[PDB]
Amino acid sequence: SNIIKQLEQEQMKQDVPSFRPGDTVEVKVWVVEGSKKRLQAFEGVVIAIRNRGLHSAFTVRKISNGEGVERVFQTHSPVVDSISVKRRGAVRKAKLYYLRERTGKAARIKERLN
Amino acid sequence: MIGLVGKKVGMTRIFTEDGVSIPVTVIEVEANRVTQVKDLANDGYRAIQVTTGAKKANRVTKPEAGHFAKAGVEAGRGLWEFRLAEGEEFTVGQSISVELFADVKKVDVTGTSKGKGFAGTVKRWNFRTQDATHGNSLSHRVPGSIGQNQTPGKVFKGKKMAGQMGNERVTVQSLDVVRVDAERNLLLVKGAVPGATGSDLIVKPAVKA
Amino acid sequence: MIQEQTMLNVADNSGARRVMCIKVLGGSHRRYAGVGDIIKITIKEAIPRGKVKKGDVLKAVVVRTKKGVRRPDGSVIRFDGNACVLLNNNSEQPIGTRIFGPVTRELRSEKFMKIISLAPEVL
Amino acid sequence: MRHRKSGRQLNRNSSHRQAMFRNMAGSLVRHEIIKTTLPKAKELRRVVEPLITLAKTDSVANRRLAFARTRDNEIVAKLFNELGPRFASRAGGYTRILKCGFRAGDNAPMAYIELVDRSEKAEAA
Amino acid sequence: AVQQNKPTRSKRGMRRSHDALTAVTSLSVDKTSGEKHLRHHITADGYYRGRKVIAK
RNA sequence: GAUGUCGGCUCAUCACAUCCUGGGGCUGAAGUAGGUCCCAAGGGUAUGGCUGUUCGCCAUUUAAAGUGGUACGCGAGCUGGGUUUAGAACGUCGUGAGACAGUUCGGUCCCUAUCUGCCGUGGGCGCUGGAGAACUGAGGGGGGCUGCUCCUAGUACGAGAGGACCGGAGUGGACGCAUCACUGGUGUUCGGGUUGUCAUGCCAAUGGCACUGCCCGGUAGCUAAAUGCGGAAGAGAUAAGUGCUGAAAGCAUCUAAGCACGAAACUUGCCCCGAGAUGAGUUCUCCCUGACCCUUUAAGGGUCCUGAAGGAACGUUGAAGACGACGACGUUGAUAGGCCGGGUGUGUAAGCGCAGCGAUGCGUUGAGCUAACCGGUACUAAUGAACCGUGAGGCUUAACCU
RNA sequence: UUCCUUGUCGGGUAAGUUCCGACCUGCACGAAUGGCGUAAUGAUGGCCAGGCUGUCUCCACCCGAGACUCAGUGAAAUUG
RNA sequence: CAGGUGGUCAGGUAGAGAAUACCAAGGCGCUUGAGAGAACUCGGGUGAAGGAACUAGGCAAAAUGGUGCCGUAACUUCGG
RNA sequence: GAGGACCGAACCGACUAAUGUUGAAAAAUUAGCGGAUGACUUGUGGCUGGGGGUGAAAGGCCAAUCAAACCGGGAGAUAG
């Protein structure tokens, strides 16, 4: 409705960069440990994107210390400080859920090369 | 304190600058117009009757139209009463806005829950499903036993059985008021409130703490 | 989201490789244990010369789950497997001296500061 | 529950419904008026009227796409050569449901559904 | 499960007190042909709201 | 001329001789922790291993893992392991047929609900002219659990070890209600990939069938594992208990007169239903202000005229729904469909061009398509009517006006 | 085949009245109404493990056939 | 009347095949329909995390599944 | 190129589960299951007769019938 979308558009970020599934991004989040607040980076592959305006989200997957980690970010949350695309991947699908079953050389993604 | 009658616009979220997402319910609260004031002398109890919204003149009946004309207000989509606490004074025709909740911290929201129709005992009363295998014969989601043998010889009143579920009056208590937007007739409460999108809601200050 | 009979990997160097949750502690009829919850475990597989052996009954704290944790802004942090850290049965202190793989900040408490300080990466 | 769901099941499986409405849409544009039950007629609107909207833009892509929905070249030809131009200026609502009596065999509520511009000049062809 | 006593003709009539049919309240009259018809239904000769809609 | 018999499952309900939580007295009660008794039934009161098991033992929890009644509650609700038929075998007894609460392997669990009951949901009439609303609340139901940490305070207490009452704050478990913003599930009505085959003349492109052919994603809706909220505080009267004053009985004495405290029980407070509450309540608003005849002359019958408020019906329908019901709307119209725009999902259509011997690749191109979503739009369908409902509403008395 | 009996000890399990190994105290084994072994075989009995899973924790949604409503036809057991 | 009933005939594509899938020749849509899209029952599909905790018992379901090649234990009556 | 050999359709059988249980059916259906060159299966015809037959033995089978078939008769058996 006109009422709710008006409340949502005034909370949305205006500078979120464009990225596709398959690109490796570096997300910087705010980590509060009391009186301090630093930026912790989280670099990995974008395997899913949910476009819902204010409720948009994307999930990044990375292999950290031998353990696979997926993190779903709320792209318009003030916790997410910045988003930067490192390299652009070339995939055919919109959800790269098959990457969960692959590793090493099997989880490689061709560069989009645009 | 008296309450207000609003409409459930929907649900969204409010991001706090410190990185917290608050699920809110948007309640459109237009001006509530007082249509009748009841007192101990004439009615035996103190209360106000309010209306809200608008209504097409071709859909209001003569009995209803004469009631609104008596008060001098435009016909709304319904009438609701609010018991007056000692010290509250209102005059007929007076309009009440959402800024009444400016300093209210918690509210109770009353609405009509969504209707589930005829519901089984599993859905309506959280009964346990019997075995899906191991010989069970046509008795997977049935309620099982409904009483004892001959000694009572009957089913006790209030037994939990299948029947109509939802579509009834439900009150959620002690919801935090996130934001009161007077100029836009909006009231944002934290959490979820009964009813579907577009249903009427009754918002009162929290009777408890 | 760990319950009884759930097999977990071990995220420390105490010697165990596979443990099985036999009880979710901290409440009657308690069903699941998330990241940061204490569970009773039995050791199903250990290395030949570790500090623990197959068959012992200890306590453990869950540090990684496939179900994941939820952050106050609605984010989720999921892992590829369930992992725990073995604790002394009565002192609730970590048995091993090293921690493998990342952990989350749900463990950020004076009770598990030993684990946070040893973790290679805190999420 | 059924909240906000659309589309009638009509006591058929999915593949039968799709085949039936494909045939019924072909019969409607071939005769420009047919007689069917009222529930079938109301659901037919959501099938045939999108085909007429599609037929307003003649192109090999639209023709093939229309052929995929109807599987009849005689039907596709009439859509793009007759019904397209005939409804070029009308913005939706190309059909009209006229309720009639009840079927003698089963007391089913019957209804006529026709194209709106089925006038006295339709007798030319 | 089956009855233990034969229900009476009185009980049978009480159950059928809701089985009565409801006749159609009133028929509409076409403005052109003056025929009677069910409201919102075409007439027996193919008229509806004063228009020959089917030529049969 | 049959009352299905153990245990389990599901679903319970009551008792109190109380397992936990609450209130107390005594203690061989320092504290912590107990012992015992009194009051108290509001709520709560494990998961597994073994066994047909009830039980029990064991493992590990928990504030606690209460004891009983209810046809050893519950097979026209489930199960069929046990017991309890016919087969077979062992040990044993018998010359033998056979037998053994000895053992062993195998071994058909029917019933479409008339009545009572119960859960829901309507129709009728009533409530005294009719109608539309908003209420009052007699009465009924729901709900009532509790851990841990911190502060008070390492204080009181104690040789030390240890370690509080009372009071406050936070955070959990279990349970309940609501909801779909988030995280997810589903999503045979959306998009794509692909195997076999058949067809559309053929190529190309599509469609059918193969569990939706097999799969990968996924909108709305529904939904839990998702996230909001709940249990109270307070008040009244009390239980056990503790008292004040105080005689009978110069004293003493909580009691006899009188007075004060006192618990999750009781009555309220919170939520829901609720005037068929026939004791049928209240408030507001709206509508109807014609004749005439007959007769046994009355709460009488009849004819003509009149038909209101409103209702129902019909239609378009709904996050309402088995059907009724309930809600919205019916051209003075956004009720549904379509249409337009957007969104979302899928992931770069087809055609053409180019490269390649070719499979294929690249460009046009984030293309094409897109359900239930959002915002618009009278294009289609919601019709002029007709129908029901009337015409000032009994008697008595009392206070008021005439 | 053992009543006492869930004998005792060992193995397996966090926990094993079942299972496997042993002991001999064989209530009441025993040598063609055969004794003890035995590869292969078994819709045979018992037990364990991997895999697998809505069997379950704890159910959710969906697709169909009924149930429900309308029209036509039209039973039955039972019954002072 | 979803049962039973001997013999003969044996197309195409894929396939080891008379299996199976889709078709030819040929023959049929099974003698009540129409709506609706509740509980519940039946027959199916999918499922977060867990993975036998279910249960008398892994009952049922899920899973495995083809061809070629490599490789293959105790034990054995020398064949497995 | 042997085999009461192996896998597996027809065919024969009937281990499990669900459904059905006034059934579609007085024993079936659905999904799995066993045998499938043999102690195999099947057609047509024949033979064995009731204290008798036949029985790879269950008191099984002998026309939906079996610890002594069916039909008629003794017969209105007898019934504390």
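When the header is checked for method, it gives electron microscopy, 2.5 Å.
Cβ coordinates are placed from backbone N, Cα and C, and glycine is handled just like the others.
Database features, via Swiss-Prot:
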MUTAGEN   C:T97 to A  Reduced RsfS binding
MUTAGEN   C:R98 to A  Reduced RsfS binding
MUTAGEN   C:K114 to A  Reduced RsfS binding
MUTAGEN   C:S117 to A  No change in RsfS binding
Checklist entry - For C:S117 (mutagenesis position), which DSSP three-state class applies? => result helix
Item to check | Residue among mutagenesis positions C:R98, C:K114 with least C-beta crowding, 10 angstrom cut-off | outcome: C:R98
Checklist entry - Could you give the Cα-Cα distance between C:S117 (mutagenesis position) and C:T97 (mutagenesis position), in whole Å? => result 11
Checklist entry - If you measure C:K114 (mutagenesis position) to C:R98 (mutagenesis position) at Cα, how many Å is it? => result 10
